[PDB]
There are 2 protein chains.
Amino acid sequence: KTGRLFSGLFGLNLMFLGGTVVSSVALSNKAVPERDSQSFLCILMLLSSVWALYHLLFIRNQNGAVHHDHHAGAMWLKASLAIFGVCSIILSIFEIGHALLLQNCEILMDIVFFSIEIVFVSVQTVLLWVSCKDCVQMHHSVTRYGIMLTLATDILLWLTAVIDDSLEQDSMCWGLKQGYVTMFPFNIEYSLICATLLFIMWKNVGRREXXXXXXXXXXXXXXXXXXXXXXXXXXXXXXXXXXXXXXXXXXXXXXXXXXXXXXXXXXXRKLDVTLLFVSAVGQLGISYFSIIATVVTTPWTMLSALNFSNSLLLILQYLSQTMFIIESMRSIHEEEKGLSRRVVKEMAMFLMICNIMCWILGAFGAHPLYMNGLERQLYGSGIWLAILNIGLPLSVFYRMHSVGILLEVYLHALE
Amino acid sequence: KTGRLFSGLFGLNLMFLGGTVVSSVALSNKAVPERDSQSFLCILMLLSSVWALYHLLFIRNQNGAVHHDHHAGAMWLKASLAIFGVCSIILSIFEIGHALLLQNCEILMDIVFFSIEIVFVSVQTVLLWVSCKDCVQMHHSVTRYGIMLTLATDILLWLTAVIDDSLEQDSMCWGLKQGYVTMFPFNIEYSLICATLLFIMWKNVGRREXXXXXXXXXXXXXXXXXXXXXXXXXXXXXXXXXXXXXXXXXXXXXXXXXXXXXXXXXXXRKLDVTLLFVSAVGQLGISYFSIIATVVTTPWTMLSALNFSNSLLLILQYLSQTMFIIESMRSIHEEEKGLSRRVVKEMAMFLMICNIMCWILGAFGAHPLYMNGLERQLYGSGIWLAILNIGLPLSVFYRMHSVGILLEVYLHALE
């Protein structure tokens, strides 16, 4: 415990000293240059990678790393790491080609920068796939320092990717860049998954006592290229269809979990429940901003109320699905010490399909808020784009975390 | 527990719907007017007050409110509520006189606004003094709704006070206003104390099983008027003396707790430890912003390094004092199941004096960052002033929370 605090304050101080540098570039833009946020990030990343090799080769293979058979983080948290990691590779690959085939500008600073991120992701997703379930017993003092070095590295990468001035508006430059970067950012989503995996490992250090993997990263490159197919195939009726797909999918979902919560009344792990509540920003903060943004517009179009009906319906699906999960999760833990079970079984099976239908349209779909333009006229586009890059990766992470709890109550009902 | 979640999601949704309104005024400033942040706040406040009377008269006086004798929040958390509450009254009293004795402008919207805040504070500090230690058993469903209504009311008051455009720069208008509002804001500090008192009560609802008070609010009005005496008595040598007082007080404090942490090595409640870590922003976020802000200035004055030495010394007093508290707090909890004790006793006695010396200079002292002007030239003054109103009330709350733990280890050492 004493080594945990001696690692904790080093872990707390480092991200504050890191997050100061990457923010002060954005607050001033004139005195401090753009290279010091990046140079510091690269140096921090290099040392985090060589620890991961040192933990892999010379530490884990020795005797004294106790396996955690029981829960230790499940398959989807490993799988969504594997999917969202390799899409961040291609997004850096498509970036680094643009830097080469470019007008006469700065050379080799960003090119040496993005190449290290290709190294840093690739060695980290290997580590977290292997060391997801380990409980280290041999060298406590270096591993507790080694994790918080990597944990502080990701949060700065999350903070650097949020505050990004996309100053928008040549036969090969335009088609490679303009229809491309209007996507769901993947390196942000990769940063949250490595954040929520390193913390469970850091909590569980010093605790007393291949044909099914190659299909994930193979088909994801077709799914990542499917995202580019949507933006390169471009309306007031197409976006009306784009808002129709999210409306028609979640329509029965509000009617589903409402009856499901009532059956838990007629019938009568600790880190999981907070991860459901931090995700409230992705479905309440981004929506209430838009509901106000349709009300105080003057003309009241026939699709402004379509935008208002979308964001209001997003709130009700949140508050129905959340209470269904926790009332089910209490209904399993108490069973340590009927046809209503058929109601719970038929309900969780329906929710798992629509959440996946929401997730693929969420991540590998259109970025629907640059197409929106209503609140982009109301709020400033330089600061409204920051609110998208906080909530939209949180909302997608809300789905992949919720599906795994729904699979647990489905399996518990059928057995 | 089920009524707790049914109160929790109502409590979570309300502050997001509230915090959306008060922020969207600040992001646009043109479509939404200034009155709707305020009108909504006033309506929310009125309903929170009449619950507090209803809990006071008709609920607590009935049988079935179990006293918590043991800890339940101690005297200083009640006392700092009593001090910082009544200074918020005079700050609203001095505001409402300026609104009357004023140029021809808007009438009676702000005047009806600030009068309700005089009501809302005064009925709340009566309630939290009385109901600090109660564990309600009679009407669970209304009290869990009643607390989260008041808890969401304070956080919007914390958020409204942060985002405030002080567009600075008549024989009775100037001396009443200009030397006055450059103070440590008290209504922000009042909001945090009511936040950390309502949450312990909300956690402890439904748990199974006057001559020493009049001196606080009496002498605080002399101390609040002592704050106005400093700004109305006004240099490059005076601010050099102002930075000298903070330097000379915390100088031995870094040398104190360093030797104190070593004696805990030579010798060999759960909500308290997180409140020590949220307070890191008040002593690390505001300092690292300034250390960069002295480095990238060109001329390197003979007092720029004085400003750099101040903020660097603030970090080392944080990391010395924090590990001393937790290593002492573990050293008391383990004693359920020597002259080194004289080292701990002489150390905690010295720290309690300098923290109080830091606190009075912290709260009832000069606001040293409007006098600073260095980073006000580097960062924008419209957004640097927001960072002061996050960290400076957190840093003052860090002191009053730390003193009470130091009094506990001092009493435990002497007995």
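Residue numbering: from 1, along the chain as shown.
From the backbone N, Cα and C atoms, a Cβ is placed for every residue, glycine too.
Here Swiss-Prot describes A:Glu189 to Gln (Swiss-Prot position 321) as a published mutagenesis experiment; the accompanying note says: Abolishes proton channel activity. Summarising the environment of A:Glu189 (mutagenesis position), the number of other Cβ atoms within 10 Å of its Cβ, over all protein chains shown, is 25.
Recorded in Swiss-Prot as a mutagenesis result, A:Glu189 to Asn (Swiss-Prot position 321) carries the remark: Does not affect proton channel activity.
Annotation of the published mutagenesis A:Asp272 to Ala or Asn (Swiss-Prot position 509) in Swiss-Prot: Exhibits reduced desensitization rate; the original residue is retained in the structure shown. Listed in sequence order, A:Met329, A:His401, A:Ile405 are the same-chain residues at least 6 apart in sequence whose CB falls under 8 Å from the CB of A:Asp272 (mutagenesis position).
Taken residue by residue with DSSP, A:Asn355 (mutagenesis position) is part of a helix. Listed in Swiss-Prot as a mutagenesis experiment, A:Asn355 to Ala or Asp (Swiss-Prot position 623) is described as follows: Abolishes proton channel activity.
Experimental mutagenesis at this site is recorded by Swiss-Prot as A:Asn355 to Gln (Swiss-Prot position 623), annotated: Reduces proton channel activity. Around A:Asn355 (mutagenesis position), a 10 Å sphere centred on its CB holds 21 further CB atoms from the protein chains shown.
Shown in sequence order, A:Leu276, A:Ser279, A:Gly282, A:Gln283 are the residues of the chain, 6+ apart in sequence, with a C-beta less than 8 angstroms from the C-beta of A:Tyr398 (mutagenesis position). Swiss-Prot documents A:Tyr398 to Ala or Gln (Swiss-Prot position 666) as a published mutagenesis change and attaches the note Reduces proton channel activity.
According to its DSSP assignment, A:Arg399 (mutagenesis position) is helical. Annotation of the mutagenesis experiment A:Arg399 to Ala (Swiss-Prot position 667) in Swiss-Prot: Reduces proton channel activity.
All protein chains included, A:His401 (mutagenesis position) registers 19 other Cβ atoms within 10 Å of its own Cβ. Here Swiss-Prot notes a mutagenesis experiment, A:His401 to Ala or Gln (Swiss-Prot position 669), with the remark: Abolishes proton channel activity.
A break of 83 residues separates A:Unk268 from A:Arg269 in the model, with a C-alpha distance of 23 angstrom spanning it. A distance of 17 Å separates the Cα atom of A:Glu189 (mutagenesis position) from that of A:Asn355 (mutagenesis position).
Gap between A:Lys337 and A:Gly338: 31 residues not modelled, C-alpha separation 19 Å.
Taking only the Cα positions, the spacing between A:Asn355 (mutagenesis position) and A:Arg399 (mutagenesis position) is 6 angstrom.
If you draw a 10 Å sphere around the CB of A:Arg399 (mutagenesis position), it holds 22 other CB atoms from the protein chains shown. Annotation: residues between A:Unk234 and A:Unk235 (6 in total) lack coordinates; Cα distance 8 Å. In the deposited model, 24 residues between A:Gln169 and A:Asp170 are missing, and the Cα-Cα distance across the gap is 13 Å.
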